[PDB]
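> The following block contains the structure, expressed as C-alpha cells.
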2 protein chains.
Amino acid sequence: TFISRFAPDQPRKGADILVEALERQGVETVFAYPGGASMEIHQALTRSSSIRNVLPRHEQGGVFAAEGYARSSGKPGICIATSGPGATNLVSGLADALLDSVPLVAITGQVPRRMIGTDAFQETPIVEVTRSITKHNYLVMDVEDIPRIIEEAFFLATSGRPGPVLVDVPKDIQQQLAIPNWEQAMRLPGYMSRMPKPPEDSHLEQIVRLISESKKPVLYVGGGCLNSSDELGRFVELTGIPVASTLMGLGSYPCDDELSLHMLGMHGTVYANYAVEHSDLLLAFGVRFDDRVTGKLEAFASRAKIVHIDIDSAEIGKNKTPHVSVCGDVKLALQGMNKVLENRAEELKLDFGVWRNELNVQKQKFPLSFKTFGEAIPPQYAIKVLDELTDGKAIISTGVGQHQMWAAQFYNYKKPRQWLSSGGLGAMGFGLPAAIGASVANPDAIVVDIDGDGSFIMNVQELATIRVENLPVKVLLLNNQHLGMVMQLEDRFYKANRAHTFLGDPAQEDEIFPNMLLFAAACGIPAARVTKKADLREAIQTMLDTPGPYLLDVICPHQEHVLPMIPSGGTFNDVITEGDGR
Amino acid sequence: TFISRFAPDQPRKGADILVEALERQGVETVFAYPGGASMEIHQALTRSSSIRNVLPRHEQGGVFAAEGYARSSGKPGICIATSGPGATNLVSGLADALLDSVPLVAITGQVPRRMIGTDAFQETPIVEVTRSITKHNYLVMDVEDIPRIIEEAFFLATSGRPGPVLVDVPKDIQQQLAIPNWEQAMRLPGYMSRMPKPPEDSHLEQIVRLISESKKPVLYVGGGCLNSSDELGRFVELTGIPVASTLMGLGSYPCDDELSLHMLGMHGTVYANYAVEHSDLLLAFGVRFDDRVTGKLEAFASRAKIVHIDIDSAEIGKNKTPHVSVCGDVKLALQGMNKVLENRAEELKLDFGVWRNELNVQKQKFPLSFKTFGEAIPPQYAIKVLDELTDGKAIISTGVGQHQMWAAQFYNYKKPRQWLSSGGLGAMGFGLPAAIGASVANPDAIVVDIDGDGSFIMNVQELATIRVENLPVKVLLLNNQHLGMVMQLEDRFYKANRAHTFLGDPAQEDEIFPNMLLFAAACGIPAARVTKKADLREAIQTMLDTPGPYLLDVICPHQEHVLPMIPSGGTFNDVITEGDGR
Ligand SMILES: Cc1cc2nc3c(=O)[nH]c(=O)nc-3n(C[C@H](O)[C@H](O)[C@H](O)COP(=O)(O)OP(=O)(O)OC[C@H]3O[C@@H](n4cnc5c(N)ncnc54)[C@H](O)[C@@H]3O)c2cc1C
Ligand SMILES: Cc1cc2nc3c(=O)[nH]c(=O)nc-3n(C[C@H](O)[C@H](O)[C@H](O)COP(=O)(O)OP(=O)(O)OC[C@H]3O[C@@H](n4cnc5c(N)ncnc54)[C@H](O)[C@@H]3O)c2cc1C
Ligand SMILES: CCOC(=O)c1ccccc1S(=O)(=O)NC(=O)Nc1nc(Cl)cc(OC)n1
Ligand SMILES: CCOC(=O)c1ccccc1S(=O)(=O)NC(=O)Nc1nc(Cl)cc(OC)n1
Ligand SMILES: Cc1ncc(Cn2c(C)c(CCOP(=O)(O)OP(=O)(O)O)sc2=O)c(N)n1
Ligand SMILES: Cc1ncc(Cn2c(C)c(CCOP(=O)(O)OP(=O)(O)O)sc2=O)c(N)n1
Ligand SMILES: [Mg+2]
Ligand SMILES: [Mg+2]
Ligand SMILES: [Mg+2]
C-alpha cells in the first residue's frame, strides 16, 4: 500500500505526478542532469524522500550509469535529461541498451506543446530520432496520461526481451495541475496478446529426447540466462553437457568449472569453438546467433541439431534455422526440462564423458595463453591477479577493446550480473559510468572498472561524480597508449600501418600521455601507476584495500594481440592461435 | 586542374575514392576517430598528402571541432566516425549544426551492405536516426555513387541555408575497387529549381522607399549576415539605422560602434529591445525570429512594418507575418539597396538622428552593468579584460550558460566568424572542441575558449587533443562551482531551492572542485588560477603571452545573475533590470 506525499484529492504539478509514478514503480535511484526543460522534474525529485539522484557530469555518463545500474541488479535503470542537447547525449546509451536488451527508462524534458515543431529553443524531435534505437517511446500530450505512460514504459522496458523506453515530457505538462488516476488500464493489447506463454511439455520432452540421442552436445548460453543462474546449473548436473557462454552470458555458468568452455566466438577459446564445430546437438539458450559468434553461418555448427530457446519470436530463425524451437522464458524451459530429467534419471543413459574428455583434450592443447616479456606487465596477468585478489566476487565493468576481451577471458565470474560490458553496440566509455551505477545498486560490493586509455578518457569527467557521490569505484586502467583493438587490426590486415591509433604525445613518444593519475588527482581520487610485473600484485592489493575510489594506471606493452581470433566472415578452420605486432 | 595520386584508368579502393573526393572539394582538415567499420577510410587518409586528420578523444569532440572549424572560416567542417557507437556520438553535433545552419559534412562508416538490417555488430540505422536533425543524409549503396554523393553532400551542406549532411558508407564499399567518374551530374533537380534567384529591384526599391517614410527604423541582424560584413556596414552609412544583432549575428556590425545596439532578446540589452519595441520599420536581415528574441510574438515589434530577408523561404512568415519579404541572399539585397541609396542620396532625406538620440538616451540610462564585490572577480569584468588585452581581435568560443551570455555582452567583436557559440541547440561542451577547430582553421589567430566549469568538464578529454596537436588554445574558465544558468532560474522562479546545480564537492564545499588545473596538468598544458580582481589582468596577460595551450581558472562568485532578462513568453514591459541571489 503506497503512501503518497499528497492528498488523494489534492491537485499537484505534473512533475510531482511523474516522480510519484516512479516511486510507485519501486524506483529509488535516478541519474538526472538538470536543464531548463526539466527543472520542474528536478524540483519534484528533491521533494521525494525515497528517490536518490546521482548527478553525472555528462548525460552519456548518466545513461551509461543507468545501464550499469540495470545490468548489475536486473532492475530497470532510470536516467533523466533536458530537451535538445541533453536528450541527444542519451542516444548512444539508448542504442546500447537496445542491442544488449537492458531494461532502461529514459525521461527527457521537452519544450511546451504549443512550441513543438517550430524549431524552438533547444527543441529536437527526440522521439523521431530514437524510434529506431528504442524498444518503444512516448510523447506525453496530456498530464493525465503520465501515470499510464510511466506504467507502460516500465512494463515494456522490463517484460519480455527487455529494452530502453523513452518518455518525452513537455514543460507545460510538468507544470500543469491534476489529480493522478493510478488505476488506468495500460493500452497494450497487441503486446500482451503476443507475450510468450509457459512452454509446453510437448517441445520440452522432444528436447530431452534429443539429448539422449545425441553424443556430442554443447550448451550455447547467452545473455538470456542472466536470471536462470540456478536453473542452468541444475540442468547441467542432469546432463553433464559442456557450457559455452557468450560475452553477454558470462557468469551464468561459472568459468572456473571443469564443464565450462568459457567464451566462444571471434575472440573465444579454441576449445569452445571446437565443441560447437563438431557437435550433434546445439542447445542455444538465450542467444541471438551473433556474427561475432558464428562468422560464416553455413559453417557454424554445420553438424548439430539446433535447439533454440528465446523469449523473442523474431530471433528464432533469424540467422540460423533451428530444428526445434521454444518461444518463451528460458528459465521455465530449464525448470520443465529439469523435472523431466529427474523422473527419467535412470531411464536415460546420460553420460557424455566420451564427449567431454574429447574436449578436455582440446582444452589442454589450446588453452588461453599469454607471453610475459621481461618485467613488462602482461595485461592478461594483471586481470588474473585481480581475479585472485578479489576471489572472483567483484563486479567488473569494461570499456571496449583488447582490455574488454582480456577482462572476459582471464576472469572467472561465478554469478551473472557480475560482468558489465557493452557487447551489441560496443560503446567506448561505458566502463567508468557503468561502475558508478553498479556501485550505487550494490553499495557493499567490489566494483572495478577495467578501462582502457581510450575508453577511459572518453567519459573521464565522471571521476567527479565518483568522488562527489563517494563511491568505492576501483579503476584498473590497462594503459597501452593505443587504441589497441584497432591497432591489432592494423598489424594483421594493413601491414602495421598506424592510422591514428596512438593516443599519447608524439613529441615525447616514450612518456605516458595523458597522465591519468592527474585526472584522478583533479577529482580528489587517490591514484598510482604500476610498471613492473613484480610490483603488480602489491599495487592491485593497495587499490582494493584503500577505501573509496582508486585509479591504478597499469602500463602494458602495446604490441600485445587478443588471441585467439576468427576473422570476421570466417570459420573455425581459420582461428588464429598466435601472433603479435613484433 | 586536380592532380590525382592514381592513374585515370587504375582501379582503386572505394575508400581511396572517398578521400580523393574530399581532396577535389578543397578539403584539407578532417576530424576522424578510427573504428573497425572505417579503417579503410583512415588508411586512405594517411595516403593523402593534402588532408590532415585531427584525432579527437571523443566523436562529440570531433563533430564540435568540425563546427568550430566551419563557424570560424565559412568553410564546411568535416568529421568522420565509425559505425554504431562512433556514429551515435555525432548526434548532438548534427542537431547543433542544423539549428545554427553550419555547413558540415559527416562521414560515418557502416557494416557491409549484406549485414544491414540484421542487428549486426555495431550496426545502428544512423540514417534513420539523423534524418530529422540533418539537412540531408545518404547511404552509399554502390562504390560508383561515391563521387556524386560527396559532391551533392558538400553542395547541399554549403549552398542556400547551410546545414549538416551525413554520408553513411558501408565497409564493403570502402574495400571495393573502381575507376571513379568525376563528372556525374548531381541528382538534385528539385533543390536547384527552388534555389533563390537574385533579388528583384521591385522589392528592393519598395524597401528603400519604406526606409524614407519611416521615422524609427531598426536593423534586426542575425546569423544570415556573417558573409555580408562589408555590405552591411556600407548599408548602415547610407541610412544611419541602429543595428540590433542576435547571438548568432554578433560581429556582423561592430559592437564598439555608436550605432550598434549590441544584442537584443531574452538576455539582450535594455536599449536594443526598446528600439525594437518602439519602431515603425523592422529590417530583419538574416534572422529566424527566435522565441529567445521575440518572447510573445504579438508583442514583438507590434508597431513596425516588418521587412524580412531570408534565403530560406520557409522562415518567411513562419512565426511573424511581414509586410515585405525577399527570399534570397541578404548579401545581394544589401548590394542592390546600396546602389539605390547612393543614386538617391540627396533625393532621400535620410537622417534618423532624432531616432538615434532617443535610443542613446535609453542607451546611457540602461547600459550593461555589473556589481563588483570586494576583491571577488566579476566574470563580466574578466571578459572585458580579455577584450582589452586582445584588442577585440580574438576568436572566442563558449560553452552554454551565464559565461556564454557574458562572453556575448562584454566582448566587442569587430568581424563576423570571430564569435563561435551554440545558439539554436545550446549544447554544453561546445567551447573546448570548437576552439580546437577554429585554431586549426586560423593557425595565426588568438583562440580563447570562455568555458564554464560544467560545460568545460563535459568534453575535458579534448585537452589531450589540444596538447598532442600543439594548438595555442587559451581556456578562460569562468568557474562559479555551479550550473549557473539553471541556478539563476532556481533563484528567480523556485525560491533558490538548489536541485542538483552545484558541481563541487559537498564534503568540502569551500574547495574548488574539480581542480581544473590538474586536468590541464594531466595533458601537459600550463595552467593557473586567479582569485582576486587585482591579479586578474596580469593572469590573463600571462595566459595570452605564454605560447601554446593555457588554462586560466577564473573563480567567480556564484550568486551572479545574467541581466537583463525577459522571462520566456513575456514582453519588453517585463525586462528584469537588476537582482541576484543574495
Ligand atoms: C570488441 C567486441 C568483440 C566481441 N566478440 C565477441 C565474441 O568473440 N564472443 C561473443 O560471445 N561476443 C562477442 N561480442 C559481443 C557481441 O557483439 C554480442 O553481444 C554477443 O555476441 C551476443 O550475445 P548473446 O546472443 O549471447 O545474448 P544477447 O545479445 O544479450 O541477446 C539475448 C537474447 O536472449 C533472449 N532472451 C533474453 N531474455 C530471455 C529470457 N528470460 N528467456 C529466454 N530468452 C531470453 C533475447 O530475446 C535475445 O534473443 C563482442 C563485442 C565486442 C565489443
Ligand atoms: C542560453 C541561451 C540564451 C540565448 N538567448 C538569446 C538572446 O537573448 N538573444 C539572441 O539573439 N539569441 C539568444 N540565444 C541564441 C538562439 O537560441 C538563436 O540562435 C538566436 O536567437 C536566433 O539566431 P538568428 O535568427 O539571428 O540567426 P540563425 O539562427 O543562425 O538563422 C539564420 C537565418 O538567416 C538565414 N540566412 C542564412 N544565410 C543567409 C543568407 N546568405 N542570406 C539571407 N539569409 C540567410 C537562414 O535561412 C535562417 O533563417 C540564446 C541561446 C542560448 C543557448
Ligand atoms: C530551454 C527550455 O525551453 C522552454 O521551455 C521554452 C522554449 C521556448 C519558449 C518558451 C519556453 S518556457 O517558457 O516554457 N521555459 C524556458 O524557456 N526555460 C529556460 N531555461 C533555460 Cl536553461 C534557459 C532559458 O532561456 C535562457 N529558458
Ligand atoms: C565492427 C565493424 O563491423 C563490420 O564491419 C562487420 C560486421 C559484421 C560482420 C562482418 C563485418 S567485416 O568483416 O566487414 N569487418 C569487421 O568486423 N571489423 C572489426 N572491427 C573491429 Cl574494431 C572489431 C571486430 O571484431 C572484434 N571486427
Ligand atoms: C565511441 C567509440 N568509437 C569507436 C569505437 C570503435 N572501436 C575503437 C576506437 C577501439 C579501441 C579502443 O581503445 P582502448 O584504449 O579504449 O582499449 P584497448 O586499446 O585496450 O583495446 S575498439 C572499437 O570497437 C568504439 N567501440 N566506440
Ligand atoms: C549537454 C547539456 N545539458 C544540459 C543543458 C541545459 N543547460 C545547463 C545544464 C546550463 C548550465 C551550464 O553550466 P556551466 O557551468 O557550463 O555555465 P554557467 O554556470 O556559467 O552558466 S545552461 C543550459 O541550457 C545544456 N545546455 N546542455
Ligand atoms: Mg565526454
Ligand atoms: Mg588502449
Ligand atoms: Mg558554471
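Following Swiss-Prot, chain A shows residues 86-667, kept in their order.
Positions of Cβ are set from backbone N, Cα and C atoms, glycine also.
Residues or ranges marked as thiamine diphosphate binding site in Swiss-Prot (evidence: experimental evidence): A:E144, A:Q207, A:487-488, A:511-513, A:538-540, A:565-570. According to Swiss-Prot, the FAD binding site annotation covers A:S186, A:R246, A:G308, A:331-332, A:349-352, A:371-375, A:395-396, A:414-415, A:508-509. What Swiss-Prot records for A:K220, A:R246 is (R)-imazaquin binding site. Among the features that Swiss-Prot reports, Mg(2+) binding site is placed at A:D538, A:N565, A:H567, with the record citing experimental evidence. Among the mutagenesis entries in Swiss-Prot is A:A122 to V, noted as: Reduced catalytic activity. Resistant to imidazolinone herbicides but not to sulfonylurea herbicides. For A:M124 to E, Swiss-Prot lists a mutagenesis experiment annotated as follows: Reduced catalytic activity. Resistant to imidazolinone herbicides and reduced sensitivity to sulfonylurea herbicides. According to Swiss-Prot, the mutagenesis experiment A:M124 to I carries the annotation: No effect on catalytic activity. Increased resistance to imidazolinone herbicides. In Swiss-Prot, the entry for mutagenesis A:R199 to A or E states: No effect on catalytic activity. Resistant to imidazolinone herbicides but not to sulfonylurea herbicides. The structure shown retains the original residue. Swiss-Prot lists A:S653 to T among its mutagenesis entries, and the accompanying note reads: No effect on catalytic activity. Resistant to imidazolinone herbicides but not to sulfonylurea herbicides. For the mutagenesis result A:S653 to F, the note given in Swiss-Prot is No effect on catalytic activity. Resistant to imidazolinone herbicides and also slightly sulfonylurea-resistant. Here the residue is the original one, but Swiss-Prot notes a mutagenesis experiment at this spot, A:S653 to N: In csr1-2/GH90; no effect on catalytic activity. Resistant to imidazolinone but not to sulfonylurea herbicides.
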> Could you check the binding-site residues A:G350, A:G371 and say which one's CB has the fewest neighbouring CB atoms inside 10 Å?
A:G350
> Output: those recorded positions from A:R199, A:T331, A:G350, A:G371 whose CB lies less than 6 Å from an atom of ligand 3, in sequence order; none if no residue fits.
none
> Going by Cβ pairs closer than 8 Å, show me which of the recorded positions A:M124, A:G511, A:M513, A:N565 neighbour chain B.
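Cβ contacts with chain B under 8 Å: A:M124, A:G511, A:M513.
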> Among the recorded positions A:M124, A:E144, A:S186, A:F374, A:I396, A:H567, which ones place their C-alpha within 10 angstroms of the C-alpha of A:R246 ((R)-imazaquin binding site)?
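Cα within 10 Å of A:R246 ((R)-imazaquin binding site): A:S186, A:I396.
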> At the level of the C-alpha atoms, what whole-angstrom distance separates A:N565 (thiamine diphosphate binding site) and A:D538 (Mg(2+) binding site)?
7
> Relative to ligand 1, which of the recorded positions A:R199, A:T331, A:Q487, A:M513 have a Cβ found under 6 Å from one of its atoms?
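Cβ under 6 Å from ligand 1: A:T331.
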> Less than 6 Å between Cβ and the nearest atom of ligand 5 is the rule; apply it to the binding-site residues A:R246, A:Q487, A:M513, A:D538.
A:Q487, A:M513, A:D538
> Give me the count of other Cβ atoms within 10 A of the Cβ belonging to A:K220 ((R)-imazaquin binding site).
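A:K220 ((R)-imazaquin binding site) is surrounded by 21 other Cβ atoms within 10 Å.
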> As a test of the contact definition, list every same-chain residue at least 6 positions from A:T331 (FAD binding site) whose Cβ is closer than 8 Å to its Cβ.
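Listed in sequence order, they are A:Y305, A:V306, A:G307, A:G308, A:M348, A:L349, A:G350, A:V372, A:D375, A:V378, A:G508.
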> In the structure shown, which of the recorded positions A:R199, A:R246, A:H567 has the fewest other Cβ atoms within 10 Å?
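Least crowded of the recorded positions A:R199, A:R246, A:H567, by Cβ count within 10 Å, is A:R199.
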> Which recorded positions from the list A:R199, A:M513, A:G539 come close to ligand 8, meaning a Cβ under 6 Å from one of its atoms?
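With ligand 8 as the reference and 6 Å as the Cβ limit, the list reads A:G539.
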> Using a Cβ cut-off under 8 Å and a sequence separation of 6 or more, which residues in the same chain sit near A:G539 (thiamine diphosphate binding site)?
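Correct list: A:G484, A:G486, A:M513, A:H567, A:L568, A:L588.
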> For the recorded Mg(2+) site formed by A:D538, A:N565, A:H567, name the remaining residues of the chain with Cβ within 8 Å of the site's Cβ center, in chain order.
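Going along the sequence, the neighbours come out as A:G537, A:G539, A:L563, A:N564, A:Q566, A:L568, A:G569, A:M572, A:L588, A:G589, A:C641, A:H643.
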> Expressed to the nearest Å, what is the distance separating A:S653 (mutagenesis position) and A:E144 (thiamine diphosphate binding site) at their Cα atoms?
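Cα to Cα, A:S653 (mutagenesis position) and A:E144 (thiamine diphosphate binding site) are separated by 33 Å.
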> Inside 10 Å of the Cβ of A:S653 (mutagenesis position), count up the other Cβ atoms and send me the figure.
16
